[PDB]
Amino acid sequence: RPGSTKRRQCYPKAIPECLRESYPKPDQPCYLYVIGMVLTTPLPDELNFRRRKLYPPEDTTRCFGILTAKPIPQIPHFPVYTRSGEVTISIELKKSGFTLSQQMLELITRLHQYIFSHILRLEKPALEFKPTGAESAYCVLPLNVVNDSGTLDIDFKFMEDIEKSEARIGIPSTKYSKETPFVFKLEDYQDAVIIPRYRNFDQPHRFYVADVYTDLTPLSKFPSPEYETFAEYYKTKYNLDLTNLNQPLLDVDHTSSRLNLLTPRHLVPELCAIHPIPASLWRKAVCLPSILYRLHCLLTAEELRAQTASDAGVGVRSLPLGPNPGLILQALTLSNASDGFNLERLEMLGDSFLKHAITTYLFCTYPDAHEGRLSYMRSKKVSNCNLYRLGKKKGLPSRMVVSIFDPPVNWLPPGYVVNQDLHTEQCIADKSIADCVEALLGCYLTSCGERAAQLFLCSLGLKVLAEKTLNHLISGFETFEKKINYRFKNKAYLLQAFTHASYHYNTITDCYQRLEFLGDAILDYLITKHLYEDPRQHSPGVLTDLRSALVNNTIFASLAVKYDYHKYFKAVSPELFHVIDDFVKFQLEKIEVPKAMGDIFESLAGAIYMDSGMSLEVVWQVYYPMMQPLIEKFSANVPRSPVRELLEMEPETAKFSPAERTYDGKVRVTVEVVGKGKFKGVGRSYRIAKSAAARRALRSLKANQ
RNA sequence: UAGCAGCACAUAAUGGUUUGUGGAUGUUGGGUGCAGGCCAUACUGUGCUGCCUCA
């Protein structure tokens, strides 16, 4: 069925408007952004297993810049988890409206290809570099501080030096001889990436110079137990005789193969070619996939924020407000993506508000429709099927973050195309599209409030925007008004809330059921909002349990009794009065729970809402003090099913019998606890019977301890 | 800077199981829809390893 977990559809991945077809043209205006990088949380030495120097990206003059034909909007700064620790990333506009020659652009584009294909090794047989044909079409280039002025500019000299370098295309063929002996220059290695010239020619291993040992030489002990010295090693393995046996040695670290950095984890110089790119900049380059991917994701969320400000009139289209793009990114992220956050908290809050909004709308739009009809209409509008259709219509599937980020397996680099797919497409369940709509609603609600959330629903396509008899029938309710600490402006709502369908003496208002319908959704929402805003920051699972335990007719009935609602209840059913008196007796001492007592509790919430001029706050002011003791009790001690508690205490020993229908229509259930006895429970339903059996077993077990 | 095979965990897919829930021919409750918790087949990622490339 549409909106079901069992139905899956494939969708193309969305690329932000500011990155789509964004390739700089010769002699045309372009934009240059600096990738600002700051080490905000250094990695502890215990996690840094080699205890290597942490390299704050900010300690070095060279960085990367993004060159694009279209402007990039302001995005929140975001963390990246490097081997140095948490690095906060900023994307900062450095130059706008400037032009580049064909030769300058060719140098930039060639170096851009060189980064992704040669440095990062992301170009695969399935991928082709087509910068003019690629959907995501921007260039990345080196920036450097000009003359120590602290001002960053395009390092053209360095790009040209990379082009003149033979080391660009492969391993340099410069073999040293006794006539042309190798000369070590320290300045050339302090911030160098090196390539060993005698091995692994198809995939040359690259290393960062971590340090230069001036005390160690080719005659010193080799790190592999296979050889006595560095000179013996090269002579034995590659037949290479060194010209300079007194040259210093390089301490080196492998260039990182891990390109996903979005979450926390917790040699002889003469025989090496110097890669023309410095090690500092190469460390920055390794972050480009996570940075660009995150940038792309945040730009998609900002695009959705801006689109919603245009379509719903919620927030401002361009920031100097609407929700933070990071919260939108949360609402667009499935738990499968493993990105440190998920849509589940926002989804649950949205659902509760959605119910409230539709319930209110239906109640006001259909003044003559009975509860069962409003409940039926409600059930259709809030369905996972309808929500899926709305999310699909809004283009959410192409914007959702569904799978774990893996650059060489599921990411397309800028300027590349796929040779005709984990790079361009994703498979999504219809239910997940529905869940995302509720999470977006929760985002707008938490960030911009209820009116904004309603305007957001309207933007998705959900339309969400006698007197003598009265005085006689309300006689004595003044004590009730004082007990609840609320005075009704229109006592007809109070009368309606306490009028059962059997109470035909009331010919001036309806029965309580319509207000029950309205109140149910109000209480669910208010309770859910409160639980979501709770300082304990309950998990999605715990929020579900607490919502289930607090939003319950039994609890509403228990409160109705404690607050004397039963004394004001108007009914003409002696049996109902006896059931209420028996339940009231049971509640006063500490057995069927009278449904009507929970219903009138909800109906009075509906009454107060209508009498207060649709003020949820007034309703909450009245109900929160009544519910606060229970909210505190269950949020301190998250509740349990007696069947589950018995199964937790006795998992292999407690076995329940099938449902036995007794001669009176009532169900009987027996629980056998191996070595501890058999306990029988009876009730009008299998759980009432099974729970009664489980409670009898639990009582016996606890009494024998 | 490489590949593979075990173990932990997360995770979606296709089956089953179990709690909640719905209007339904509802002769007095087994027809189907959606959620949770489990069992199985099979996917990916990180990590604890193990073998195994270069050093």
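Using the numbering of Swiss-Prot, the residues shown for chain A are 739-1004, 1033-1086, 1290-1389, 1543-1587, 1649-1773, 1796-1910, in order.
Structure method, as recorded: electron microscopy, 5.9 Å.
Using the three backbone atoms N, Cα and C, a Cβ is placed for every residue, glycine included.
Per Swiss-Prot, the features are:
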- A:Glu1699, A:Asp1804, A:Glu1807: Mg(2+) 2 binding site (BINDING)
- A:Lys1800 to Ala, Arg, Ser or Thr: Loss of activity (MUTAGEN)
- A:1843-1908: domain 'DRBM' (DOMAIN)
Check: Within 8 Å of the Cβ centroid of the Mg(2+) 2 site residues A:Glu1699, A:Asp1804, A:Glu1807, which other residues of the same chain have their Cβ?
Finding: A:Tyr1695, A:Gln1696, A:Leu1698, A:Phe1700, A:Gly1702, A:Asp1703, A:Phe1739, A:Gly1803, A:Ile1805, A:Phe1806, A:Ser1808, A:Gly1811
Item checked: Flanking Cα pair A:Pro1086 / A:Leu1290, between which 203 residues have no modelled coordinates, distance in Å -> 9
Checklist line | Neighbour tally for A:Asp1804 (Mg(2+) 2 binding site), based on other Cβ positions within 10 Å of its Cβ | finding: 25
Checklist line | Anchor-to-anchor distance, in angstrom and between Cα atoms, for A:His1004 and A:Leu1033 with 28 residues unmodelled between | finding: 31
Check: Which numbers of helix, strand and coil residues does DSSP report for the domain 'DRBM' (A:1843-1908)?
Finding: 26 helix, 19 strand, 21 coil
Check: In DSSP terms, helix, strand or coil for A:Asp1804 (Mg(2+) 2 binding site)?
Finding: helix
Check: What does DSSP call A:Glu1699 (Mg(2+) 2 binding site) in the simple three-state scheme?
Finding: helix
Next item on the list: Just need one number: Cα of A:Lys1773 to Cα of A:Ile1796, in Å, whole number, across 22 unmodelled residues.
Entry: 13
Notebook entry, point to check: Within 10 Å of the Cβ of A:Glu1807 (Mg(2+) 2 binding site), how many other Cβ atoms are there?
Noted result: 25
Next item on the list: Let me know the whole-Å distance spanning the Cα atoms of A:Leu1587 and A:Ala1649; 61 residues are not modelled in that stretch.
Entry: 31
Notebook entry, point to check: Do you have the Cα distance in Å for A:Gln1389 and A:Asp1543? The stretch of 153 residues between them isn't modelled.
Noted result: 9
